[PDB]
Amino acid sequence: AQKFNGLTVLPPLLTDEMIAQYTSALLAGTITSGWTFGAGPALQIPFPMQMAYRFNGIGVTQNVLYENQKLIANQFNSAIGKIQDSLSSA
Amino acid sequence: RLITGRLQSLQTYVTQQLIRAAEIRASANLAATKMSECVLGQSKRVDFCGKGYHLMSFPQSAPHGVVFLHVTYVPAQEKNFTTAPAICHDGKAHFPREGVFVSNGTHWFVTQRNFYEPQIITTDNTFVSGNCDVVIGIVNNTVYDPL
Amino acid sequence: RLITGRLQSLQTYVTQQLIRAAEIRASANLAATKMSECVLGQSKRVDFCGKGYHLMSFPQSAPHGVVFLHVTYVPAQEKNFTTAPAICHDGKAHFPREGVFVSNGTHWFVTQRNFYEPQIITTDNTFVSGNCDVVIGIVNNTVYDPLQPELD
Amino acid sequence: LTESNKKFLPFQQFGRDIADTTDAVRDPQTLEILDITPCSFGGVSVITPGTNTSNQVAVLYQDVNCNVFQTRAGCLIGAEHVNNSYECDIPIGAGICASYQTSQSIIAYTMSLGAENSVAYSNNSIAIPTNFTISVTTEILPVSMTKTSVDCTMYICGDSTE
Amino acid sequence: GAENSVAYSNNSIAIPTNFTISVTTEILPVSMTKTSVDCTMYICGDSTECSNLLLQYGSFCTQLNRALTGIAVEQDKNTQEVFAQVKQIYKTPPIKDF
Ligand SMILES: *[C@@H]1O[C@H](CO)[C@@H](O[C@@H]2O[C@H](CO)[C@@H](O)[C@H](O)[C@H]2NC(C)=O)[C@H](O)[C@H]1NC(C)=O
Ligand SMILES: *[C@@H]1O[C@H](CO)[C@@H](O[C@@H]2O[C@H](CO)[C@@H](O)[C@H](O)[C@H]2NC(C)=O)[C@H](O)[C@H]1NC(C)=O
Ligand SMILES: *[C@@H]1O[C@H](CO)[C@@H](O[C@@H]2O[C@H](CO)[C@@H](O)[C@H](O)[C@H]2NC(C)=O)[C@H](O)[C@H]1NC(C)=O
Ligand SMILES: *[C@@H]1O[C@H](CO)[C@@H](O[C@@H]2O[C@H](CO)[C@@H](O)[C@H](O)[C@H]2NC(C)=O)[C@H](O)[C@H]1NC(C)=O
Ligand SMILES: *[C@@H]1O[C@H](CO)[C@@H](O[C@@H]2O[C@H](CO)[C@@H](O)[C@H](O)[C@H]2NC(C)=O)[C@H](O)[C@H]1NC(C)=O
Ligand SMILES: *[C@@H]1O[C@H](CO)[C@@H](O[C@@H]2O[C@H](CO)[C@@H](O)[C@H](O)[C@H]2NC(C)=O)[C@H](O)[C@H]1NC(C)=O
Ligand SMILES: *[C@@H]1O[C@H](CO)[C@@H](O)[C@H](O)[C@H]1NC(C)=O
Ligand SMILES: *[C@@H]1O[C@H](CO)[C@@H](O)[C@H](O)[C@H]1NC(C)=O
Ligand SMILES: *[C@@H]1O[C@H](CO)[C@@H](O)[C@H](O)[C@H]1NC(C)=O
Ligand SMILES: *[C@@H]1O[C@H](CO)[C@@H](O)[C@H](O)[C@H]1NC(C)=O
Ligand SMILES: *[C@@H]1O[C@H](CO)[C@@H](O)[C@H](O)[C@H]1NC(C)=O
Ligand SMILES: *[C@@H]1O[C@H](CO)[C@@H](O)[C@H](O)[C@H]1NC(C)=O
């Protein structure tokens, strides 16, 4: 170790469990409310409607999301698997 | 010995002042950016000019610093509703143009994102796109066609 | 002699730690701004929350740091089309409201800019402003006028 | 001198570590391996409830192992640990704070990251606001401080030419 | 990079007809280990004579201790503005049908 010569290390104020809890709470807020919880009280919203709102934000009509919703969901799942697999491979 | 000691004392103060000046420069750059965005216009950056939907900020003079009196827009009271992403009328799917399909139990309306104001679904606030055999979730209704 | 030697090493270590702490503060401020914008909503800043049109991001806990799983919107397949800025019908100039005029070989349609979806050019998706002589690259066409079959 | 679990060569009779410190030595009385660990040391810390609130203080140790509660950030004395959790005001470290709460005495507890609330999620349910409140948020940002000038000739030297 | 030429014309456009959802990874550190170093244990050992010459450098020792304490407080604060953006925790719904 590096503590035998008087170089004591301060433990962090926030333990890793509490950081994980904060990240999980933020993830739940961003999948169940979108941006309403980040600018006030949390407002419930379905995830496809949040995706359609983001599609309208980037300049695309919302009907193209519902026309191929299964394709977009499969692409998102494949992307999640891809980032997990590439992360597992520093 | 006295000269060496005083020079050693005089260098650490200079280093600390340089670090503090760098921190002050970074804070001043952040404050100038916040001034130019939130005060000199309306900033679309969420949670940058305060918690909530920023509208304007009022700068005030402070001793060796600055403060910003941001004006934010937060909701207070909310109500739960049953929603549908699309509506089929007769072989045609109606999507809201600048609204959302909300229901109170036996009727349907159209309302905005950050405020509640019901209206009547018609051919002016909705646009047609394809059939209703592609949308996963749809609810039957009718439009007005005011002409 | 030993203590005068050790003071210099301690001071150098303190200055290095202060520089590292300043860099850590800058990185933490950048991470906090990214968390406030890309995670806590949708950020309109292009090439700030990843390459492409930003949709959302998923923050995850990291040892002595943070990571962001940004969700972007990048197109894959593109096509070629012949476009016109304005269309002349009856001595009037029609401009697209929320679209762009495109023709494949003989028929002109109005589609959104970020996705391909051809639609028939009517009076609802175009607005009349001016005459035919002002526009340089104007193209003759006919406007559907959906009111005409309905009023009959 | 703790009892070690690692054996050594038959002639060396000492030990070292990665940091190049003699932390092991055989005892040639009976050829027994013994570790060397530095003695306990640290600094005391004082938890103060505040001015015009209380008078009693608590004594906190950083890394010294031991009314008396053994925390993960050392040894805490003078503060009674309580299982329930509130929002803390005086940081300590390792996930536990200290506060003055009901007579009334100083207590130590795990922090609460927020109000435990679960939002209702459904595929056909939303929450559209019907009213709003105009709120003003205050932010403080310093832009400068005092400008000082330092010259050696008057500082390191007085009124002597040497 | 790749040497390519993009065709430009005054009456030619290219609009997309398909899109792919991609995930971008960004690593941003926010804090590190916090260390407190004092002159009594590092510079001196168990001798009084070393401390008898340390009263002439107690001022620099105070400066270093204050700098290290400020660094530790700054690092403890740095976690607060990135992860504690909301004061309400949100439990995930038991329904995973998104
Ligand atoms: C749901 O909304 C509809 C439309 O606003 C309500 O129907 C009207 O209710 C008012 C209130 O008494 C009546 O005066 C109208 O005659 C109703 N119109 C129709 C076409 O029915 C309905 O009452 C609402 N239901 C609930 C439970 O709020
Ligand atoms: C919504 O309307 C559609 C069509 O108007 C309904 O679909 C019909 O359903 C009946 C029996 O449920 C069938 O006999 C018809 O052949 C269907 N027609 C078509 C065009 O699909 C649908 O049932 C309605 N939904 C609800 C909930 O009433
Ligand atoms: C350009 O697009 C239009 C519309 O998609 C095409 O017109 C259709 O062509 C098909 C193919 O024979 C016919 O069955 C339809 O009746 C046509 N529709 C109309 C309204 O005329 C047109 O053929 C395309 N041109 C080229 C060169 O691809
Ligand atoms: C677009 O239409 C206009 C009018 O319908 C055309 O202008 C006519 O051009 C002919 C010969 O080019 C002249 O004899 C007429 O006097 C013009 N009329 C007007 C009102 O200007 C124009 O040529 C057409 N453009 C194309 C490419 O066909
Ligand atoms: C929205 O909230 C405001 C703030 O509470 C409400 O204004 C109050 O209304 C009550 C009753 O109408 C009055 O007694 C208070 O004096 C009002 N306060 C202020 C500051 O104006 C308002 O009524 C709410 N609107 C709705 C539709 O609920
Ligand atoms: C847009 O790109 C996606 C991704 O490649 C296409 O989806 C693929 O479609 C083929 C044939 O339809 C399937 O064999 C693949 O399994 C699909 N991949 C995924 C990830 O779903 C989609 O067809 C493309 N759309 C267009 C109009 O070109
Ligand atoms: C609306 O109703 C649902 C269940 O019926 C409930 O979970 C939710 O909290 C309600 N919303 C409000 C604002 O009361
Ligand atoms: C919503 O989800 C529930 C649970 O899976 C399901 O029974 C219901 O049909 C869904 N409704 C729609 C409109 O998708
Ligand atoms: C098709 O697109 C390519 C893009 O490089 C372009 O060069 C070509 O001219 C287009 N075809 C026509 C007929 O314009
Ligand atoms: C485009 O440019 C070419 C070459 O300068 C020219 O011949 C043609 O008329 C132009 N077309 C338009 C619509 O400006
Ligand atoms: C502290 O000392 C006691 C007795 O000496 C011992 O039981 C306890 O395990 C020690 N704590 C740690 C963390 O080792
Ligand atoms: C707090 O409650 C838990 C519940 O099991 C108990 O184990 C613990 O002893 C309590 N703490 C104190 C200080 O009484």
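Here chain D follows Swiss-Prot, giving residues 552-617, 641-676, 689-748 in order.
The backbone N, Cα and C atoms fix where each Cβ goes, and this holds for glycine too.
Around D:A570 (variant position), no same-chain residue at least 6 positions away in sequence has a Cβ under 8 Å from its Cβ. According to Swiss-Prot, the natural variant D:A570 to D carries the following note: In strain: Alpha/B.1.1.7.
The Cβ neighbour count for D:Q613 (variant position), using a 10 Å radius and every protein chain shown, is 18. According to Swiss-Prot, the natural variant D:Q613 to H carries this note: In strain: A23.1.
Here Swiss-Prot notes a mutagenesis experiment, D:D614 to G, with the remark: Increase of pseudotyped VSV particle production ex vivo. Increase of viral load in hamster upper respiratory tract. Produces more infectious particles when cultured in primary human epithelial cells; increases replication and transmissibility in hamsters and ferrets. Sequence-distant neighbours of D:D614 (mutagenesis position) (same chain, 6+ apart, CB under 8 A from its CB) are D:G593, D:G648.
There are 26 other CB atoms within 10 A of the CB of D:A653 (variant position), with all protein chains counted. Quoted from Swiss-Prot, the note attached to the natural variant D:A653 to V states: In strain: 19B/501Y.
The secondary structure of D:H655 (variant position), as reduced to three states from DSSP, is extended strand. In Swiss-Prot, the entry for natural variant D:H655 to Y states: In strain: Gamma/P.1, 19B/501T, 19B/501Y, Omicron/BA.1, Omicron/BA.2, Omicron/BA.2.12.1, Omicron/BA.2.75, Omicron/BA.4, Omicron/BA.5, Omicron/BQ.1.1, Omicron/XBB.1.5, Omicron/EG.5.1. The structure shown retains the original residue.
Sequence-distant contacts of D:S673 (mutagenesis position), defined as residues of its own chain at least six apart whose C-beta falls under 8 angstroms from its C-beta, comprise D:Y660, D:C662, D:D663, D:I664, D:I692, D:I693, D:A694, D:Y695. Record note (Swiss-Prot) on the mutagenesis of D:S673 to A: No effect on O-glycosylation by host GALNT1.
Counting every protein chain shown, the Cβ of D:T676 (mutagenesis position) has 6 other Cβ atoms within 10 Å. Looking at Swiss-Prot, the entry for mutagenesis of D:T676 to A says: Partial loss of O-glycosylation by host GALNT1.
What Swiss-Prot says about the natural variant D:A701 to V is this: In strain: Beta/B.1.351, Iota/B.1.526. Here D:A701 (variant position) comes close to no residue that lies at least six apart in sequence on the same chain with a C-beta under 8 angstroms from its C-beta. D:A701 (variant position) falls within a strand segment according to DSSP.
One natural variant named in Swiss-Prot is D:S704 to L, and its note says In strain: Omicron/BA.2.12.1. Taking the Cβ of D:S704 (variant position) as reference, no residue of its chain lies under 8 Å away while being at least six apart in sequence.
In the three-state DSSP scheme, D:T716 (variant position) is classed as strand. Every protein chain considered, the tally of other Cβ atoms within 10 Å of the Cβ of D:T716 (variant position) stands at 13. Swiss-Prot documents D:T716 to I as a naturally occurring variant and attaches the note In strain: Alpha/B.1.1.7.
Over all protein chains present, the Cβ of D:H655 (variant position) has 16 other Cβ atoms lying within 10 Å. Between the CA atoms of D:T676 (mutagenesis position) and D:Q613 (variant position) there is a gap of 26 Å. Cα of D:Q613 (variant position) to Cα of D:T716 (variant position): a span of 52 Å. Between the C-alpha atoms of D:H655 (variant position) and D:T716 (variant position), the distance comes to 45 Å. Between the alpha carbons (Cα) of D:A653 (variant position) and D:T716 (variant position) lies a span of roughly 48 Å.
Closeness to chain A is evaluated for the recorded positions D:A570, D:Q613, D:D614, D:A653, D:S673, D:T716 by Cβ distance, with values under 8 Å counted; counted residues in sequence order are D:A570, D:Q613, D:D614. Following the DSSP three-state reduction, the secondary structure of D:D614 (mutagenesis position) is coil.
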